[PDB]
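This report concerns only the one structure given below.
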Amino acid sequence: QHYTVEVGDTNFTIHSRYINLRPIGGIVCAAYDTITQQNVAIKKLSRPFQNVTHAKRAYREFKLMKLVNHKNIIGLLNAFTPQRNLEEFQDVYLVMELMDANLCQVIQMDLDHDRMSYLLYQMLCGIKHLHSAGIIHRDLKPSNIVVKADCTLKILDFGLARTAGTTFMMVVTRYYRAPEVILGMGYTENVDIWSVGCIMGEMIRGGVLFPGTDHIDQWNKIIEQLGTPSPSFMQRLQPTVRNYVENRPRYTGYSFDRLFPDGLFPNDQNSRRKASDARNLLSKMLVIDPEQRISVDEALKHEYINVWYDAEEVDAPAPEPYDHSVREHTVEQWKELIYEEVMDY
Ligand SMILES: Nc1ncnc2c1ncn2[C@@H]1O[C@H](COP(=O)(O)OP(=O)(O)NP(=O)(O)O)[C@@H](O)[C@H]1O
Ligand SMILES: [Mg+2]
Ligand SMILES: [Mg+2]
């Protein structure tokens, strides 16, 4: 059986097993599962078959959640639809273990070095595992990462489809996206290292590094802090964006000592060395030209991170690679695939 309750602006129809629904993060609520006796998170996906773009995103994220297996990526406990057949099928519900906070809420707590380094180590182990499956994320952000009260971190999502294109000139948080993504260049796996450096820098300051109303505002924030990039970089750009990037003000960049001064880190010797190690890592991750930015593996071996290094976490490959396979189908056909996939669960 199932029943219906309203949580804020949204209605949830779920299985009777799930009780005490309350709002969190709204299409996600917290609940108690009576059968397994644990707190859970329930996310409602309203008509995921509604168009080719929503349908492709829902179906891919459903496949990836079951393909991947790592302690730093959220796992599915259950998935169901309370509708009784295909004709009536409308909504899918995903059920997850309930973590204690999102990474925004954790950053707002003003983290020390032990916690910042451990959370970064786990984010990089997660990314490494995703890359081992052929998934390059491109859209990592703190609101889509959650943390347990013991500091275990889990990435909630899988990012942009390989086809998904981005353009400089044309509702979503974009502040953690790499230069190559926002300028519409090609990308490699280290696109995700830029995002991790943006989060690391925000863990230290508490505020967004490169905020901005649009890609143009965000590019200006990037060059004001880090400096104007090289002519070789600019020459890879498409003509419209190239002309814009070439005719901006010429900035030198601030030294990382000025971008992340000692006075914005946790304390004030032991403190000063930990800040110095963090700056060195930022100087390698927040690098505009991806040809000179470090890799995931080099970041995991870095002095700021490697205090947690454990070969069994780090060398933990995906059981299979994802075949970016997810297909031109009608609305009606997308409905059937998603429905049978949910049933199969
Ligand atoms: N498993 C979970 N444990 C604890 N909190 C969670 C969990 N899943 C989601 N949340 C919380 O709910 C918020 C919204 O979740 P999320 O899956 O990001 O939905 P969304 O932002 O509505 N859709 P998307 O565009 O897919 O990110 C998160 O930022 C968390 O605060
Ligand atoms: Mg979200
Ligand atoms: Mg999502």
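Following Swiss-Prot, chain A shows residues 7-31, 36-180, 184-281, 284-341, 344-362, kept in their order.
Placed from the backbone N, Cα and C atoms, the Cβ positions cover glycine too.
Taken from Swiss-Prot, the feature active site, proton acceptor applies to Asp149. In sequence order, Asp167, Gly169, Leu170, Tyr189, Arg190, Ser208 are the residues of the chain that are 6 or more apart from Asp149 (active site, proton acceptor) and have a CB within less than 8 Å of its CB. In the three-state DSSP scheme, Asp149 (active site, proton acceptor) is classed as coil.
The number of other CB atoms found within 10 A of the CB of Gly225 (mutagenesis position), across every protein chain shown, is 16. When secondary structure is read from DSSP and collapsed to three states, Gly225 (mutagenesis position) falls in the coil class. For the mutagenesis of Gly225 to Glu, Swiss-Prot gives this note: In BSK-1; defect in dorsal closure. The structure shown keeps the original residue.
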Euclidean Cα distance (Å) for gap endpoints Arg344 and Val341, 2 residues missing
5
Quick one, can you pull the C-alpha distance from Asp281 to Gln284 in angstrom, nearest whole number? The 2 residues in between aren't in the model.
7
